[PDB]
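Below is one structure, written out as structure tokens; comments come after it.
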Amino acid sequence: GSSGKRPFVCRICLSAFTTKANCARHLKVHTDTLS
Ligand SMILES: [Zn+2]
């Protein structure tokens with residue numbers, strides 16, 4: 001596979017995302033602005 005699976009929980013918080021790509025864009029919140 002590659003992605004598209006549930007154990008993609010955020011490294012900083014604990015938000016789980018379907019794809020790594022979602023987690024990547026999410027990451028910015030933990031310094032830029034929380035959203
Ligand atoms: Zn997070």
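Every residue number used here counts from 1 along the chain in the order it is shown.
Structure determined by solution NMR.
Just so it is clear, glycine is given a Cβ too, placed from its N, Cα and C backbone atoms.
Sequence-distant neighbours of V9 (mutagenesis position): residues of the same chain at least 6 apart with a C-beta under 8 Å from its C-beta are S15, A16, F17. Record note (Swiss-Prot) on the mutagenesis of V9 to A (Swiss-Prot position 334): No effect on interaction with TACC3.
In Swiss-Prot, a mutagenesis experiment is listed as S15 to A (Swiss-Prot position 340), annotated with the note No effect on interaction with TACC3. For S15 (mutagenesis position), the Cβ neighbour count at a 10 Å cut-off comes to 13, with all displayed protein chains included.
Looking at Swiss-Prot, you'll find the mutagenesis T18 to A (Swiss-Prot position 343) noted as follows: Impairs interaction with TACC3. Remark: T18 (mutagenesis position) has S3, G4, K5, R6, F8 as non-local neighbours, by Cβ distance under 8 Å and separation of at least 6 in sequence.
In sequence order, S3, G4, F8 constitute the residues six or more apart from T19 (mutagenesis position) in its chain with CB-CB distances below 8 Å. Where Swiss-Prot documents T19 to A (Swiss-Prot position 344) as a mutagenesis experiment, the accompanying text is: Abolishes interaction with TACC3.
Per Swiss-Prot, mutagenesis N22 to A (Swiss-Prot position 347) is noted as: Abolishes interaction with TACC3. Cβ neighbour count for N22 (mutagenesis position) (all protein chains, 10 Å cutoff from its Cβ): 15. Under DSSP, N22 (mutagenesis position) is assigned to a helix (H, G or I) in the three-state scheme.
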Of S15, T18, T19, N22, the mutagenesis positions with C-beta less than 6 Å from an atom of ligand 1, in sequence order, are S15
